[PDB]
There are 2 protein chains.
Amino acid sequence: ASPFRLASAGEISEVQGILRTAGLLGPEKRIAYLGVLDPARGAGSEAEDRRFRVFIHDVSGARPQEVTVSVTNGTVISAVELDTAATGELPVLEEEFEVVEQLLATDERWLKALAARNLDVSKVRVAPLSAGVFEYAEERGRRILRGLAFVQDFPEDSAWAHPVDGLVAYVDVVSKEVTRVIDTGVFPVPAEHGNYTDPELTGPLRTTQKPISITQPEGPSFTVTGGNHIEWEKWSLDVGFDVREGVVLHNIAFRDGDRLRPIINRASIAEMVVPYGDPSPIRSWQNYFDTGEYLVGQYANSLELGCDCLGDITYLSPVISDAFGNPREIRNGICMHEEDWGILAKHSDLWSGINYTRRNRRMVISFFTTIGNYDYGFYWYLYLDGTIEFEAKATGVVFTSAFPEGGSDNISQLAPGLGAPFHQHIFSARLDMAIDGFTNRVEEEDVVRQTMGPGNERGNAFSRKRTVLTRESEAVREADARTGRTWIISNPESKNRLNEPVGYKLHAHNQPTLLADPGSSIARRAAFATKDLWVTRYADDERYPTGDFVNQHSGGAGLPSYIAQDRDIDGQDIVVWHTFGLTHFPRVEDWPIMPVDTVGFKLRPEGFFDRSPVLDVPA
Amino acid sequence: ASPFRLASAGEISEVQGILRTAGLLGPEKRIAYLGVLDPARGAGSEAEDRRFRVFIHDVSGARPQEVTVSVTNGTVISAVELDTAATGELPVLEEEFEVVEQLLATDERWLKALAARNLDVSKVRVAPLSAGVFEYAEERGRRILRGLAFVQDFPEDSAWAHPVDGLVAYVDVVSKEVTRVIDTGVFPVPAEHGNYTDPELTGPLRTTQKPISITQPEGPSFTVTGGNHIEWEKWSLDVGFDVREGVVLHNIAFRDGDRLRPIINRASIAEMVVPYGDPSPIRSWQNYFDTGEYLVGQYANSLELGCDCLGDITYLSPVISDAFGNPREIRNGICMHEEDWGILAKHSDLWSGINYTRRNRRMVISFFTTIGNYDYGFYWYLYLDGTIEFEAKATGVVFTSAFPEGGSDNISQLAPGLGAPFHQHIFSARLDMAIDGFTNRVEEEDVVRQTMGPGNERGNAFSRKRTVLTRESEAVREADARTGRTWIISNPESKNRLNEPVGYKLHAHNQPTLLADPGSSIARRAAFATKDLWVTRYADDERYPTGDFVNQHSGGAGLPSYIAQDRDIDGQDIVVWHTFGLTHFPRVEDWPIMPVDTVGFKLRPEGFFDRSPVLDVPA
Ligand SMILES: [Cu+2]
Ligand SMILES: [Cu+2]
Ligand code: NA
Ligand code: NA
């Protein structure tokens, strides 16, 4: 049955075959993206129709294609050729990661730059970095990667410790040409190593940590059926996985008495971008759309018991497509477990004599991905009391540069001569809402201060106000932490027992949004990142805040284009897009490998239930 | 020696003896507050002088006294008679809690009000509520409590379900007189029970929760010596307890290689206020200073193992004085344990082939208190990476009223006829800083956006600015979440290996501050709560942001009086006072007992260390 089940190896093999039998997957075609499409609204009435969507690159310079395949019926639904100058280049291929270095190695300008700095070409690593769109007309319609160099002194050395500043290369990865080499002058290559497993650097390892054992002698309190259907403590959902988005949650619902009450139809991180704030021309083009350009799902780590996920862990091993359409398992790529979460509720009553304490817990669904130097953990949490939460954990090794003599307004010093350019990591959560079903609306809620006077003679009164967002033109909102601003998603046709519409309230962290000048390329390409909250009317083709093809795409698609339709969102099937991020001025403590920092958001029931939903939790 | 050790029963009995001997503690005297004072600045080769401070009330009507005793030397250092109309009343005595109901039960006016509502006086509980300072001139110099009524249908009933609105009384608890009874008219007394252990309301309890077992087979990784000295994962500190503030942390330091580096000299929650936002005369005077008026420490719960604190727990059982100067232990009043805290750092490197994962942990020091309907947990956390965090957990039963027919801008509906007035819970954390010692300064750090143009041609640059707070007059600061504002405490005389002053950065949650009109009584009495950050020059008598005597005390003391001294704070012994709070518009999910909500802050190292301090953590 399960229409939201994870893709199996078989379905992927069959997409490869169907694409073969049908003539679209030659020996020169490469899959840049493959994933199952979600069912249509109201599709549960008719029979299962598993469709997969595919982006196909061509190594022989031919135009790429977007293809939809039906694996259920063994047919092709559509296949269109893409003008990439128009609608964007395909996502970077894993096989292109090595190509920037290989091409530069025999390029005379590059070799000249390395010789001036007395660097052995055999020891120079080149990061394959997304190009974006700037002043270079030659790049339009061409598939470009840019290259920044880092020295690896030996095979096990951390090359990030040795950035080669003042040097950047542009490369065409289809034609296999080097379009430009820019050498603005030599900077000293930082000499200290950053090898965080070298005893010389770590000193003697601590012997003071005694073990902590977390076990469940009767197993976990959640069940997994149909491969990926979870039931836990009144919650019901399906855990999806997509090579672009990573972990995606479907059909988040809560069993309240004898009713399964939908809350969120689909929850995902639909984009994440890392814009850099260093005006040096060596790095001023740097903006990594890890989700849209690189595909974070594909680089999900195989997590290890005791190390990555602690306790009684149930794993999912999602299957994805390699470049040729063969299925590939990411073994132990998703962790699922429950954990204790301190006190849930507590009261000791003088008058009744009753003392009462209950413990909280949360269900955790997580994965961890690695993109070059960065490593990100994505964690979804469901709590006993109906709260839903997302948390990103950022770690890895910070992206480095030289530290200028005389300092910098845009770069931090990490070690002698070693800099870390300022940057942000900004996420977009796409929450296809379904609060008690699909007829939903959003209100912006602010605290309202009141003036001392008639009706408030002691000057103690305070209140709040709610403003319905009625149309998409009114639905691009900013934070206001000072007035306690939140957004409530409600169902105006579903009332609780006090005759008030059922709702969930989104609580943001109110961290800074995109800092770049509004006239910049990145402000246009990551327009979603300039505002905290967006609400659109649901449409099946409006999946990402940056559009389907982000790589080397100017503005023209994504949220600003969707919002322009100015559709009714007052009691309709709607989607909330929440921007949230970390603004990182790297500190010495982040080097040579960074301690986790976090950002996230949560939603809490707001008159969704008729009383506390956790009165039936036992002592 | 340990001069920061917890007060012992013997010391408290000895204080009693000294006071008795001195003629200060005859049969009409009551101890309203008793606490050990911290050692003086300096004090090392100087031997121990354990001094206690005592507030002594007199039940016959005589003026109270403030007394300092040297228990070491058997002497009275100072004893001063207090004019309470000027300097404030002493904190509420536990013995006064019952007095409000007792006196009202035989008052003709109160009895008439109850008879008008067909309520049996035997069933009417009266909350003993702090009075504040309003328009009632006869209250000046008198110890007053105000009384709000709640019906208890039977001994084990939750009275909070049955508020008696439209009625309030004021009582002189020393003369035992009812000064006023105000009845503005009958409201229906809400009829539904709120008995969260009654099977009729909870329904069948869940049988779905499988055990989670947290154990440490080798015991915990921290040690406790001298009764209250903790050593854990390079951290060192002393855990104090005061009847007013509760848990107080002293001498927080970190052992970095061979050197014990101070960070925070003293950390405490020095005040917490709960202002109500309902303009009804029945409650418009309601502002509970749980710390300054009630003394949160004295109501600290005994914490049951496996229920309140889970895992391998080490308890402290602090000793306090009763009303007569006899010692009273709070058994298992403070929990101490370490817990797993997920991933600390992780990187899988493409060039080096090294995959690296480490786990985080935190040390937790906590207590839980109960003040009438409210229950608060105070949690301090120390992390492997140098981060220090505080979290408050708010739970209990919400303070109720009638819900007006036709609704309310200042009260939420919870059940039929039952309301919950809007309010805030606002904390002041007093952090007597000692970043690498006492010579410290504070900078306000904002993100700085840059305009596209010369030097920033692509409009990607962003920066930050730091502004030193040089004198107290410029050290009253507000949040700016939009600009990512934080505050850095540094030592201008202690540099890290990159020649930068060592520091810690305070990260606030940027929740709304005090909402009351600035002309209100509460804005003057809780002036600290109007601004997010204050910095003072350390002084031994500047302990609380509201002064020593808050009960029925107007403005004139506390932080605004301290700041007026305009002292140098630029490389001096300074104290940071951070305001942070929850603004609570109660939801139906909060009833009949509220799920925990949280608020807090953290400080993270900011070039304090010369590189990551957790490179020596093992796999
Ligand atoms: Cu970063
Ligand atoms: Cu509250
Ligand atoms: Na929706
Ligand atoms: Na200080």
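Swiss-Prot numbering applies to chain A: residues 9-627, in that order.
We read in the header that X-ray crystallography, 1.6 Å was used to get this structure.
Positions of Cβ are set from backbone N, Cα and C atoms, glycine also.
The substrate binding site annotation in Swiss-Prot covers A:296-307, A:379-384. Residues annotated as active site, proton acceptor in Swiss-Prot, with similarity to another entry given as evidence: A:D298. Quoted from Swiss-Prot for the published mutagenesis A:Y382 to F: Loss of activity. What Swiss-Prot lists as active site, schiff-base intermediate with substrate is A:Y382. Residues or ranges marked as Cu cation binding site in Swiss-Prot: A:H431, A:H433, A:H592.
Annotated features taken from Swiss-Prot, shown on the structure.
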| residue | record | Cβ neighbours (10 Å) |
| --- | --- | --- |
| A:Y296 | substrate binding site | 22 |
| A:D298 | active site, proton acceptor | 23 |
| A:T299 | substrate binding site | 29 |
| A:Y302 | substrate binding site | 26 |
| A:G305 | substrate binding site | 24 |
| A:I379 | substrate binding site | 21 |
| A:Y382 | mutagenesis position | 22 |
| A:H431 | Cu cation binding site | 27 |
| A:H433 | Cu cation binding site | 21 |
| A:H592 | Cu cation binding site | 22 |
Residues among the recorded positions A:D298, A:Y302, A:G305, A:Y382, A:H592 that border ligand 1 - Cβ under 6 angstroms, in sequence order: A:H592
10 Å Cα neighbourhood of A:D298 (active site, proton acceptor): matching binding-site residues from A:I379, A:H431, A:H592: A:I379
Check: same-chain CB within 8 A of Cu cation site center, minus A:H431, A:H433, A:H592: A:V282, A:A402, A:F430, A:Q432, A:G589, A:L590, A:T591
Where A:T299 (substrate binding site) sits in the secondary structure, as DSSP reduces it to three classes: helix
Top Cα neighbour of A:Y302 (substrate binding site) in the set of recorded positions A:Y382, A:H431, A:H433, A:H592: A:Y382
Candidates A:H431, A:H433, A:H592 (binding-site residues) - the one closest to A:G305 (substrate binding site) by CA: A:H433
From recorded positions A:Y296, A:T299, A:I379, A:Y382, the one whose Cα lies nearest A:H431 (Cu cation binding site): A:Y296
Candidate binding-site residues A:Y296, A:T299, A:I379, pick with smallest Cα gap to A:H433 (Cu cation binding site): A:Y296
Residue pair A:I379 (substrate binding site), A:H592 (Cu cation binding site) - Cα distance, angstrom, rounded: 17
Three-state secondary structure, A:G305 (substrate binding site) (per DSSP): helix
